[PDB]
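Working notes for the structure below.
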Amino acid sequence: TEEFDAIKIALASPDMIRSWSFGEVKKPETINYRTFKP
Amino acid sequence: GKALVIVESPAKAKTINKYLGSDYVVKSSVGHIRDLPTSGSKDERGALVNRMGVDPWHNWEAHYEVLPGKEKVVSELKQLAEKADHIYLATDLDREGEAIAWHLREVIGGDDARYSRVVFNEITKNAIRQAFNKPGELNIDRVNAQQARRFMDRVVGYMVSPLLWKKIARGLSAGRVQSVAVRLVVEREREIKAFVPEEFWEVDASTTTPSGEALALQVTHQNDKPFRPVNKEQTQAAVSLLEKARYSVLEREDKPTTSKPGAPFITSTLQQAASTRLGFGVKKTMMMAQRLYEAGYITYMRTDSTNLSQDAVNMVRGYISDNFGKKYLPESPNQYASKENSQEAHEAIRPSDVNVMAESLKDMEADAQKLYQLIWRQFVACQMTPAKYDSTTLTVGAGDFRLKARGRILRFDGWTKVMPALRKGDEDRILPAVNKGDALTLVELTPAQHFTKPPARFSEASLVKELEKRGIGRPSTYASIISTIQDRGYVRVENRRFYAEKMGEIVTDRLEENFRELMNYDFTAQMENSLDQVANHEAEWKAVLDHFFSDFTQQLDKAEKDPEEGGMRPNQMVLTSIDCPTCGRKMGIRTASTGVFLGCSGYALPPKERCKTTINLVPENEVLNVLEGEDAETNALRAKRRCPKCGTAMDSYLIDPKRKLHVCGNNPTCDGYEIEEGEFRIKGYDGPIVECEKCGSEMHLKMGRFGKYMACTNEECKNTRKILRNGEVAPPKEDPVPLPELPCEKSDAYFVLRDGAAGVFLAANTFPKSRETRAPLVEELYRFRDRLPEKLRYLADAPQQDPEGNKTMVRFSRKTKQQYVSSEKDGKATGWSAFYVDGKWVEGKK
Ligand SMILES: [Zn+2]
Ligand SMILES: [Zn+2]
Ligand SMILES: [Zn+2]
């Protein structure tokens, strides 16, 4: 697939992790029981 | 036998029970059991006397009454009194306690040989034993004095308030001493706003001795005149001349100094101390003092007597002799003299047991421990030897200029040891031991710029000090004056400092004009002194009440008349150029009990041409900088604009995010106004702060016939929500439905069902008046199932009772956005729930 040659590891900069995320989760709810919907 | 002791607080009951024991039964008569009427529950005069209860014309018949919820306690007390053989009335020392005792006596009956009146200044074993040994008779004279005061205050309040409603604004109130306190605050406000700060500069000098020590001085004369440069250029010139000149210490002064401890606290002194050291105002100080007294740790906190018992003096002298030792005794007691009119029979506020340290007060909150520490420290200090200081003063001369230093050094500390200063003062430093006629070497010099202080705004404690100086009110009154001036909306307290609302100025001016005798400080003092004469039994209560009432009625009947006849002038308009959003007309500046607002003259035109449009202001808050210290008030005065027509300062309130409005201090006597596109900031409504789901703007709590309802501040969005029982707020009625068959329980109303994202809830039809809400029960929804809208029907299918047979209520699961049913016992959740899972209610543990 990606044909990588090696693996690299380092600390996570906060801007980097925020760049990963597609959104913030702010409330503890998990899934509705009325309709099985998040 | 069994002897019954009736005490006002329950905590006082517990503390006194600690020392009474098994032979005595102590019953806590919470507050005033019997009081003049309050609620509604020549016919005008009849209705007035029925509202007052007091009838001044028919020799002050009083028609006392017993308030809702007191009757249970009255019944219990009566039963215990029938059981008991001797009834002991152990209210607090002051006139309020005597009135409470009289009320108790008169309700229970059997007066002559069945009531003993107990008098103790502290709730301690020796004091209580001495109090019960020889009980006193009920002192009817003090009761009569208290009744006279109460009658005066109700007469003035009820007779004046309709006049102020008619002439000035509905929802005003008045009060005899209250109005005089407001007058004091308003007079200080007028002095402050009149003030025009001058500007003056000062110069500071830095010097080293031949012995290498260092000294700092301040420069105070030029040409043998006072040094006080007016501008920057002058100050710079002075600094130049100083630097060029050569300095010598032409003056060397020295002298011993002694400082005596402060007197033990009277109530006014205790409030001033607690404000200055701990920051407690009046209400917190007196609440904590009352708790400390009821627990038993301090003597009674309503006193104007500095006297101390021989027991107290001997105890504290023993403590000083043992801990500190002979140097701090001193040879004989420190006497302190209270006013000749003071209640010299009372003691000061002191510890009941000097060895009880503040840390040991396991059952007192930390603020009360601090207040006790202050009382203890003062009490110990007052008997100790004076502190000893030695003082040095230096004057140094260069050219046309002389410059000065003063310093003190501290060599015995005895009273200061127990009671240290909050911070070092400017003279709390070490001047080096320069010789007489010494020399000095010079370091670089600093100018400073200053503006004269206006008269300082009252603090709560400094207002109490002013009242104590004039003789308006008494130790028991002060907290009530300080509270009621705020509660009644004439004065506001901010930055721990007193500020006077424009309505307070209007009412003060009207009351001074019409009721000059009532508002004059001397006549208020003379009235208080005459009540004291009554309590002495130097005067007859009814007599002085009649004299007051005759004068008051003369002044009232004059004041009621038309303004051309000479009655109370109306709330006169001041006019400004602004376009009314409804009719474009010029707009004027108006004061109501709600605040200060912008109105359109069409309000004074009959219906045909009437305009009710109004615009609503927010005042600018003064934000005094604590770090500026004494400067903080002066700079506030500097911050204000000044009126064009007069020297009076101006006060500032916004009107738009683009516009800001300045108004003169003597408004409406002065009609100056200013409008600036340099606006600042305006605030809108207020309440429980909520966020509108339809626009994200702030939302606020409002009242009117359809409810205590919650409404958004964005003028483009009339989304509202509402109040309910088991949540902060509830969105608007997704399907509302009335039910005549569910009566309300706290009120006579009927219930109505509603819906929002908070859940589905019951709410009473007269909603702003009733305010009553609760969640529906499943059995209630089953009973009204036919009325339910189509979607709500499943909640009536829900299981009505849990497995234990506890009844069930309907709740919203915010974590899963669905209704469920739950059960409660003793109002607590049973930890059972049932949920809807698509046509099949399913149940279990929470
Ligand atoms: Zn208008
Ligand atoms: Zn003016
Ligand atoms: Zn909105």
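The numbers used for chain B are those of Swiss-Prot, and the residues that appear cover 2-42, 61-865, in sequence.
Backbone N, Cα and C define each Cβ position, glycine as well.
The active site, O-(5'-phospho-DNA)-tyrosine intermediate annotation in Swiss-Prot covers B:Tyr319. The annotation Mg(2+) binding site is assigned in Swiss-Prot to B:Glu9, B:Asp111. The domain 'Topo IA-type catalytic' annotation in Swiss-Prot covers B:158-575 and rests on sequence analysis. One entry in Swiss-Prot concerns the mutagenesis experiment B:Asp113 to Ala. Its note says: Abolishes both magnesium binding and enzyme activity; when associated with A-111 and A-115. One mutagenesis experiment catalogued in Swiss-Prot, B:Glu115 to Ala, is accompanied by this note: Abolishes both magnesium binding and enzyme activity; when associated with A-111 and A-113. Quoted from Swiss-Prot, the note on the mutagenesis of B:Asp172 to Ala is: Abolishes enzyme activity. Quoted from Swiss-Prot, the note on mutagenesis experiment B:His365 to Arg is: Increases DNA binding affinity.
All features noted in Swiss-Prot, drawn onto the structure.
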{"residue": "B:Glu9", "record": "Mg(2+) binding site", "Cβ contacts under 8 Å, 6 or more apart": "B:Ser29, B:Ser30, B:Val31, B:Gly32, B:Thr110, B:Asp111, B:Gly116, B:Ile119"}
{"residue": "B:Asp113", "record": "mutagenesis position", "Cβ contacts under 8 Å, 6 or more apart": "B:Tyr319, B:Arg321, B:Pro494, B:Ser495"}
{"residue": "B:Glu115", "record": "mutagenesis position", "Cβ contacts under 8 Å, 6 or more apart": "B:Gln165, B:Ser495"}
{"residue": "B:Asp172", "record": "mutagenesis position", "Cβ contacts under 8 Å, 6 or more apart": "B:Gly194, B:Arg195"}
{"residue": "B:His365", "record": "mutagenesis position", "Cβ contacts under 8 Å, 6 or more apart": "B:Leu112, B:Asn140, B:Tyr319, B:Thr322, B:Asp323, B:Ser324, B:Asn326"}
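For B:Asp111 (Mg(2+) binding site), the number of other Cβ atoms no farther than 10 Å from its own Cβ, over all displayed protein chains, is 24. Classification of B:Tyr319 (active site, O-(5'-phospho-DNA)-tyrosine intermediate) by DSSP places it in coil, neither helical nor stranded. Just so you know, the Cβ of B:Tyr319 (active site, O-(5'-phospho-DNA)-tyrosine intermediate) picks up 22 other Cβ atoms within 10 Å once every protein chain is counted.
B:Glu9 (Mg(2+) binding site) falls outside any helix or strand according to DSSP and counts as coil.
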